[PDB]
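I have placed the structure first, in the form of structure tokens, so that the comments after it can refer back to it.
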Amino acid sequence: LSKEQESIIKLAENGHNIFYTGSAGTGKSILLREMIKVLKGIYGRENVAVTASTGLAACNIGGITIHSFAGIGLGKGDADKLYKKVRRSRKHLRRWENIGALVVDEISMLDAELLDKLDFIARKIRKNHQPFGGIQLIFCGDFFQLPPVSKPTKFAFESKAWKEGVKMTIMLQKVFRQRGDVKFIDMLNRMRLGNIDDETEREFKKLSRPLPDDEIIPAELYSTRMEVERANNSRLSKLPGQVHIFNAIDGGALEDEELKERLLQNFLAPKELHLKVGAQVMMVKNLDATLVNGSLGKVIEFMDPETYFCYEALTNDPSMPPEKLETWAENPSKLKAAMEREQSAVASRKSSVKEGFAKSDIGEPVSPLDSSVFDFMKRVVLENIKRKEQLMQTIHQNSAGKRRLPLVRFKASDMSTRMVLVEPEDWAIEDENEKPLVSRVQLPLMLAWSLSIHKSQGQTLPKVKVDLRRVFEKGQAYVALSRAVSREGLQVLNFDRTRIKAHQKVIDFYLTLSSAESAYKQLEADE
DNA sequence: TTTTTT
Ligand SMILES: Nc1ncnc2c1ncn2[C@@H]1O[C@H](COP(=O)(O)OP(=O)(O)OP(O)(O)=S)[C@@H](O)[C@H]1O
Ligand SMILES: [Mg+2]
């Protein structure tokens, strides 16, 4: 870690409501990841609230989406009625009564209206007038990156809540991401601000040369959902291995089918989820505390719940007597007899709707499980008790004509993994008398080789294809291209400098702030 | 042409 950075953790240590920023690449998130350790040691592991604007970027540091944390849904409604939505769910209310520090990363994507609301929700809950109820704030973004989504949106700082809230500011300088290319850093420093010359243009337009043709799948960054899907399938249908179709149950009672379709998209769920063995996926609904919107991962193989109950126990003891896997692979009546022991009335009218999802293929045969699924065991001639894989594969050949679901290896930003067999979820849009106008049961997955540029903001991409065809917001081009470590590993199609421009309030804001060294002097102000 | 909801 640098010297300019440690003066921030230690500023946040001493308890100051800092916002802190810097060019893309300057290691603000990495910094934050360690800052979060030393704020749980002050308040409590359960009293620090790690969040970001999006949900993938929120996983970059360990956190849930800011909206998921506060418990405000999409947070469109009035500032007063969000308070009563919060104080209903007991979990979310005391989550606001105990947090000592609220962390928000890539706050650039939050709009002044919500920052005003959270500020209010906290004050009326915590019984305190202080700029957020006394909650130590830590805002970490870069206002030259993507601005808050509008459907006019004032920036996070135009709010009364921000300029009341932020007590202190800092500003990092050394761009670490492209550290070995002092030229490429420069090219992005002036793409961030609005200036591009010929040598920049020609160099970027030279990057459209195809990327290396090795066995590492390059990441692709398109500005739209229907590009991201074109590339997520342009790439998936190049993967060796048998596909698995996943058809989404739909309903139920709306008449305008054009909005029905459009409603059926923003659920983040596709009508046709195609998934092979080895696809990069990303959870899209907040399921639990560590499997959330934005969790990258990979698909491992496709098993039904009877099967996966063996494979799960088989991960917890590869030194297991196989006389019990053989009791399940020669009599699968006893198989259910151990699965049930470990596990509403409107949920029983959606189980039997989710029950139909991915109908059983009693006429299609069941291919064997891959090699890599039993690699975990392969780590002394008398200990080769591995009739286990032949037992496990036998248990799989008993699940033809049974719904097989994706077993996904998920990966957190602290580098630990977690396997889960992904069950369908349900997306409904309804009214006061509960009738789902549009309802859809699909898997909470989408291919995650291509992110949007919004979702990729905050990422650090080793080999990244970028296509500036359909960018429409200031700095968005600068995000997609600055997600790159180098130039040797970067493709740039349809480079268009004729719309690469700055916003005026972003120049106006980064002239009234404290530099990296104007963070040190406030340390001897404490001491 | 975008994100956000257990
Ligand atoms: N002190 C450091 N020493 C070595 N590598 C660093 C250091 N700080 C950052 N990096 C590298 O820089 C990248 C991480 O920088 P980030 O923390 O992601 O900054 P940032 O996320 O680009 O800022 P954004 O995009 O505005 S959220 C990784 O490749 C790190 O290995
Ligand atoms: Mg980041």
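Here chain A follows Swiss-Prot, giving residues 237-387, 392-583, 589-624, 631-778 in order.
According to its header, the structure was obtained by X-ray crystallography, 3.3 Å.
Quick reminder: no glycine exception, Cβ is built from N, Cα and C everywhere.
Per Swiss-Prot, ATP binding site is recorded for A:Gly258, A:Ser259, A:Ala260, A:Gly261, A:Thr262, A:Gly263, A:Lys264, A:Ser265. Neighbour density for A:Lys264 (mutagenesis position): within 10 A of its CB lie 25 other CB atoms from the protein chains shown.
For the mutagenesis of A:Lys264 to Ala or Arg, Swiss-Prot gives this note: Abolishes helicase activity resulting in elongated telomeres; binds normally to DNA substrates. The structure shown keeps the original residue.
Contacts of A:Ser259 (ATP binding site) defined by a Cβ separation under 8 A and a same-chain sequence distance of 6+ are given as A:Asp378, A:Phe380, A:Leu412, A:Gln413, A:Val415, A:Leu428, A:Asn429, A:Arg432, in order along the sequence. Separation across the 5-residue hole in the deposited chain, A:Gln583 to A:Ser589, is 14 Å (Cα atoms). By the rule that a residue counts when its Cβ sits under 6 Å from some atom of ligand 2, the binding-site residues A:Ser259, A:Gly261, A:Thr262, A:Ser265 yield A:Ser265. In the structure as shown, the Cβ atom of A:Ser265 (ATP binding site) sits within 10 Å of 19 other Cβ atoms.
A sphere of 10 angstroms centred on the C-beta of A:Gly258 (ATP binding site) encloses 21 other C-beta atoms.
The Cβ centroid of A:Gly258, A:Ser259, A:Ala260, A:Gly261, A:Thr262, A:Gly263, A:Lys264, A:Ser265 marks the ATP site; residues of that chain outside this set whose Cβ lies within 8 Å of it are A:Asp378, A:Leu412, A:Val415, A:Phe416, A:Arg417, given in sequence order. Residue environment of A:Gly261 (ATP binding site) contains 22 other Cβ atoms, counted within 10 Å of its Cβ in all protein chains. Where the chain is interrupted between A:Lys387 and A:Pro392, 4 residues are left out of the deposited model, and the two C-alpha atoms stand 8 angstrom apart.
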